[PDB]
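Peer 1: After the structure tokens below, expect a handful of questions from me.
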Amino acid sequence: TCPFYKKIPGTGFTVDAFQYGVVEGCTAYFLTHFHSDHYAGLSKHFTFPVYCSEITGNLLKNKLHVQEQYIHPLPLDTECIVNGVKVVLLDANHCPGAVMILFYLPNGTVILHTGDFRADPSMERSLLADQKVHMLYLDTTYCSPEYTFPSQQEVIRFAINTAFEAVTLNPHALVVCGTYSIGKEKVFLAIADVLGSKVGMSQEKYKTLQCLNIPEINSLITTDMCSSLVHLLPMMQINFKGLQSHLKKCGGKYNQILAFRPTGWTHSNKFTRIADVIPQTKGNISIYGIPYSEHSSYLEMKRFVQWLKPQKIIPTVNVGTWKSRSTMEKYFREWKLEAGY
Ligand code: NI
């Protein structure tokens, strides 16, 4: 059965609620982004209207084979009417195609559902600036002050400088980047750009990337692995055994691997600056864990909420334990006392 925090009161609507079968009273299913915890349940046999971004809809049609007649793509930053209710989709600063959804209820209540997001001060100048929000359904993934990490720009600067140094020292080194889901594409695209290379990958990953409306993509990616010195591999193969095995396959073209694992936060963030990060090494293989996050840090989250001043907050992440829920409620009250709403 569908949990309450996936239902939008006063509507026929649900958000990211595809794994509960037919939800009683739901006339339109919204999907904020193409990540498996959120699309779980959708398949080619789904027969209700799905509302989403253009990019999400490309992935639903091409990767999940959802039939086209049930896919309803909406433009961003544009007032739209769905089953008689005004909605707006806003960029969530998450992965490609990810949105936040503003719902303007018939009774005058305004609800923001963030989906998954990385809060940014640029959101303070979207269509959110213009009106009051009564209820916020919030991505609370990193809702605790221990969760600190650098800007995406500092992390990319580290990666580009690390890769350019290694390959200039050793023209026979290969760079490998781990991937499992969409998101974080800037990691491998920025490295390939500094190296003057396309990025090489499997046909299935090329197919996924071709759904994302990235400008000039045909100039940046390829399935011809032999022509490329940046390769993408499944995240599970980013270890010494899997990388050794990959280097065999390259037919003596390369004699060294430098590999990157974009993670979320890890506890090494509570001790080390990005500048100071070092790899795990075995022989001619080195592996860097880099903290490239597509979710808000604690401080980013706090700033957004203190600016928006919602009347009520409903967390959508970390809701399964009483300890997590009590922790998050305590921070919500502090933020409200400190800012005065
Ligand atoms: Ni996500």
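The residues of chain A that appear here are 700-1040 by Swiss-Prot count, in order.
Including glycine, each Cβ sits where the backbone N, Cα and C put it.
Grabbed the feature section from Swiss-Prot, which reads as follows:
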{"type": "MUTAGEN", "residues": "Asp838 to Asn", "note": "Impaired nuclear focus formation, reduced interaction with PIAS and increased sensitivity to cisplatin"}
{"type": "MUTAGEN", "residues": "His994 to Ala", "note": "Impaired nuclear focus formation, reduced interaction with PIAS and increased sensitivity to cisplatin"}
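Help me picture where these features are in the structure shown.
Peer 2: When other Cβ atoms within 10 Å of the Cβ of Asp838 (mutagenesis position) are tallied across all protein chains shown, the result is 24. According to DSSP, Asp838 (mutagenesis position) is assigned to coil rather than to any helix or strand.
For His994 (mutagenesis position), the count of additional Cβ atoms within 10 Å of its Cβ stands at 22 [all protein chains shown]. In three-state terms derived from DSSP, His994 (mutagenesis position) belongs to neither a helical nor a strand segment and is classed as coil.
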Peer 1: Any idea what the Cα distance is from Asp838 (mutagenesis position) over to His994 (mutagenesis position), rounded to a whole Å?
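Peer 2: On Cα coordinates alone, these residues lie 8 Å apart.
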